[PDB]
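Peer 1: One structure coming up, written as structure tokens, with questions to follow.
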Amino acid sequence: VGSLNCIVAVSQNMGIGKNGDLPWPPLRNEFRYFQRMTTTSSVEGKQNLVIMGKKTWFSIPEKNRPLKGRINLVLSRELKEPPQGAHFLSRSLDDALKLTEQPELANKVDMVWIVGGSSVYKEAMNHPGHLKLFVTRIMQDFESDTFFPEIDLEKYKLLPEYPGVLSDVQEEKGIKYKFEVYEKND
Ligand SMILES: COc1cc(N(C)C[C@H]2CCC3=C(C2)C(N)=N[C@H](N)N3)cc(OC)c1OC
């Protein structure tokens, strides 16, 4: 297991979802970015592991589940078995990671990516150790029901730039957004 990262798209009000749906219209380039990042292994012969909650898992069109090219790990305490189409199930992030430290996935996983939800984002942010926040900022308010927890700038530094991430404003569907990387280690 290489790096631990969280990837998220948040609106201006800090909204990540509305009724299991995204608060804004689909953004094809936001999607491509999310797929490239999570799928691209920094090491040949290895795969990235994407960790998500049950809600997140069920929020993706089936057509797209599991996220191909990556190991899908759903986090649940009520499921007794992995949803249809998923590869592993854990009760917690502490357990999903130990799983990685098993000879099972021992020698198969590069980087580990958390794709949601809040709860999952919140246990990653408590995980002591090195952590990178890959944030996509949508520059508008959008009716949301779930949120990204607030980032503590006293612990997370905003990087001036990152290889492979565009620094200027993007626009798709009259909607503006930018890419940001935050890094912690404490
Ligand atoms: C509605 O359509 C889709 C929705 C989803 N969702 C909701 C999960 C995503 C998509 C984008 C994204 C994710 C989560 C995130 N955590 N961080 C970044 N920044 N952005 C995933 C899909 O295909 C994989 C899909 O197919 C079109």
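Shown for chain A, in order and in Swiss-Prot numbering: 2-187.
From the backbone N, Cα and C atoms, a Cβ is placed for every residue, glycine too.
These came from Swiss-Prot, pasted as-is:
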| type | residues | note |
| --- | --- | --- |
| BINDING | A10, 16-22, 55-57, 77-79, 117-124 | NADP(+) binding site |
| BINDING | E31, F32, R33, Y34, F35, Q36, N65, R71 | substrate binding site |
| DOMAIN | 4-185 | domain 'DHFR' |
| MUTAGEN | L23 to R | Strongly decreased affinity for methotrexate. Decreases catalytic rate constant 200-fold. Decreases affinity for NADP and dihydrofolate over 10-fold |
| MUTAGEN | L23 to F, W or Y | Decreases affinity for NADP and dihydrofolate over 10-fold |
| MUTAGEN | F32 to R | Reduces catalytic rate 5-fold. Reduces affinity for dihydrofolate 9-fold; when associated with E-36 |
| MUTAGEN | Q36 to K | Increases affinity for dihydrofolate about 3-fold. Reduces affinity for NADPH about 3-fold |
| MUTAGEN | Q36 to S | Increases affinity for dihydrofolate about 2-fold. No effect on affinity for NADPH |
| MUTAGEN | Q36 to E | Reduces catalytic rate 2-fold. Reduces affinity for dihydrofolate 9-fold; when associated with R-32 |
| MUTAGEN | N65 to F | Increases affinity for dihydrofolate about 3-fold. No effect on affinity for NADPH |
| MUTAGEN | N65 to S | Increases affinity for dihydrofolate about 15-fold. No effect on affinity for NADPH |
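Looking at the shown structure, can you explain where the listed features end up?
Peer 2: When Cβ atoms from all protein chains are considered, those within 10 Å of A10 (NADP(+) binding site) total 23, not counting its own. DSSP gives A10 (NADP(+) binding site) a strand state.
Of all Cβ atoms in the shown protein chains, 19 besides its own fall within 10 Å of the Cβ of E31 (substrate binding site).
Under DSSP, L23 (mutagenesis position) is assigned to coil, being neither helix nor strand in the three-state scheme. Listed in sequence order, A10, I17 are the same-chain residues at least 6 apart in sequence whose CB falls under 8 Å from the CB of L23 (mutagenesis position).
Listed in sequence order, the residues of the same chain lying 6 or more apart from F32 (mutagenesis position) and placing their CB within less than 8 Å of its CB: none are present.
Secondary structure at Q36 (mutagenesis position), taken from DSSP and collapsed to helix, strand or coil, is helix. For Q36 (mutagenesis position), the same-chain residues that are 6 or more apart in sequence and have a Cβ closer than 8 Å to its Cβ are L68.
Listed in sequence order, the residues of the same chain lying 6 or more apart from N65 (mutagenesis position) and placing their CB within less than 8 Å of its CB: none are present.
DSSP assigns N65 (mutagenesis position) to a helix.
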Peer 1: Work out how many Å separate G21 (NADP(+) binding site) and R71 (substrate binding site) at their Cα atoms, rounded off.
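Peer 2: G21 (NADP(+) binding site) and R71 (substrate binding site) have their Cα atoms 22 Å apart.
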Peer 1: Would you mind checking how many other C-beta atoms are within 10 angstroms of the C-beta on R33 (substrate binding site)?
Peer 2: 10
Peer 1: In angstrom units, rounded to an integer, how far apart are the Cα atoms of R71 (substrate binding site) and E124 (NADP(+) binding site)?
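Peer 2: If we compare the Cα positions of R71 (substrate binding site) and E124 (NADP(+) binding site), the gap is 21 Å.
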Peer 1: Among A10, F35, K56, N65, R71, please name the recorded positions whose Cβ is nearer than 6 Å to ligand 1.
Peer 2: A10, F35, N65
Peer 1: Which entry in the list of binding-site residues, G18, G21, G118, has its Cβ near the fewest other Cβ atoms, using 10 Å as the limit?
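Peer 2: It is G21 that, of the binding-site residues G18, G21, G118, has the fewest other Cβ atoms within 10 Å.
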